[PDB]
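*Asks:* Before I ask anything, let me first share the structure, which is written out below as structure tokens.
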Amino acid sequence: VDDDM
Amino acid sequence: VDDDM
Amino acid sequence: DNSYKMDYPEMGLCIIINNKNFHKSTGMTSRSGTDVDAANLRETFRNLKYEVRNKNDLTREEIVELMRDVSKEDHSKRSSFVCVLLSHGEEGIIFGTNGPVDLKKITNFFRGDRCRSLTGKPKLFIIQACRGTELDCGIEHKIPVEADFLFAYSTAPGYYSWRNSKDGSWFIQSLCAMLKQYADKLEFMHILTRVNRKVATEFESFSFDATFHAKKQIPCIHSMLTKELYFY
Amino acid sequence: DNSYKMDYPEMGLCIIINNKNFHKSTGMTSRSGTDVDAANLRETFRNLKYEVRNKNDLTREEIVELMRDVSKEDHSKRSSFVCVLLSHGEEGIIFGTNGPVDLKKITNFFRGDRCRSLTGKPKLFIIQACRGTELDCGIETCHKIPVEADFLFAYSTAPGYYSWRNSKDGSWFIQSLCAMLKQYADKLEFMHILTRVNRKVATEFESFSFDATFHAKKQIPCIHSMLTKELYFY
Amino acid sequence: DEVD
Amino acid sequence: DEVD
């Protein structure tokens, strides 16, 4: 928490 | 200490 | 011990902050190629068994808030912490999408006394950003609260850092390549030394602008580590 | 591999600038213990087969002249270059007896394009000096190369911080540097030796002062490496 | 090639 | 102990 890709 | 030149 | 204990249940977090586009109020150029870097790093650190978190286009406020929150997590089961900063910069400074933030303000959250579950563990900051505007023309009981940090800078203090719009930055290209080839063989400083050589020897700028043409780059390892670091 | 060629006829020069006594007008205190540092360094680098030249109490003008002259020497038969600076300082600055000199001015003489007989060879700058006034409270438990390539700066302390010196034993960093070199120069790469120096200073030293502000303080040295190959003294 |  |  958390991931853009 | 010393001195070299 | 001669080497950091790296057999905690988890290798650690790998936070990647990828700033490509900056507010018009800033003017700063869009950093073409940085998505190649961010994807290369995600894959590279995935293979090293890091829990990778990619973040794109963060304001300087969000960068500080992200770093604060991560430093407040429980890293007791993690061997290490990695943070990669991809953006514009100046000496001592990284740019959020809307302005500059002090590197010291980011790294302070992880001080030995401020993040106790990372005390004694390696804290790696990898920085693709300019450190000024010079060009290289080339030729031919207790521990310190600042201990166990390593800063792997793309370029020497005072200098521009180079990024290719198609291939990604020279530094991250080379970093990922050397980690892929040597992470199961060499201690991290020796890996970063090969990165220095690769960047220094295999890259040279090509520009229609004579002022920016045929320039060179040497990365700079800033180590306050107290032990050797192996990824296997 | 990836190692510097260290079998030239000579290992190289080791210039030690030992500034103990400063002009009264500067207001800078005398650096008791630094002669211990200077002698330790002379013996240590002698055993590594460096040509050591000790200089004491140089003005800012004499430091610049010395560095300029040494950079104009023919280093063609030398493997490397070492410069040790022992003095007061601040970030980016080392003090001559009568005022400051920019470290960037000093190192620029040895740039790859300005000192051609040291191009491609390791240039080591070892600096015992303050980098500011912060105190560390600690916590319990053609092919071209860049002109800035092949420099290494081994700083006694982190950016922004004081560096510590014991008046009887010499500086924490130089003490530790010499011991680690003596023990490991025949078996470890230089970066790994300096990491052990980092370890030693960080763990084995802590300030003792009757002054609470300065008591129980810690230090971590800082390696700045722009080296392109591994460096071995054997 | 571009600078950061 | 003294500082530099």
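Following Swiss-Prot, chain C residues are numbered 34-173, 185-276, in order.
Recorded method is X-ray crystallography, 1.8 Å.
Each residue, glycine too, has its Cβ placed from N, Cα and C.
Straight from Swiss-Prot, here's the annotation block:
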ACT_SITE  C:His121  active site
ACT_SITE  C:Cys163  active site
MUTAGEN   C:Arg207 to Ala  Abolished ADP-riboxanation by C.violaceum CopC
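Could you place the listed features in the three-dimensional structure?
*Replies:* Here C:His121 (active site) comes close to C:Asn52, C:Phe55, C:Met61, C:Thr62, C:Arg64, C:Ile127, C:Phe128, C:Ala162, C:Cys163: these same-chain residues lie at least six apart in sequence, with C-beta atoms under 8 angstroms from its C-beta.
According to its DSSP assignment, C:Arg207 (mutagenesis position) is in a strand.
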*Asks:* Could you work out which of the recorded positions (C:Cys163, C:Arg207) has its C-beta surrounded by the smallest number of other C-beta atoms within 10 A?
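*Replies:* Looking at the recorded positions C:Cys163, C:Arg207, the Cβ with the fewest others within 10 Å is that of C:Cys163.
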*Asks:* Report, as a whole number of Å, the distance between the Cα atoms of C:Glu173 and C:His185, which flank a stretch of 11 unmodelled residues in this deposited structure.
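*Replies:* The gap of 11 missing residues is bridged by a Cα-Cα distance of 51 Å.
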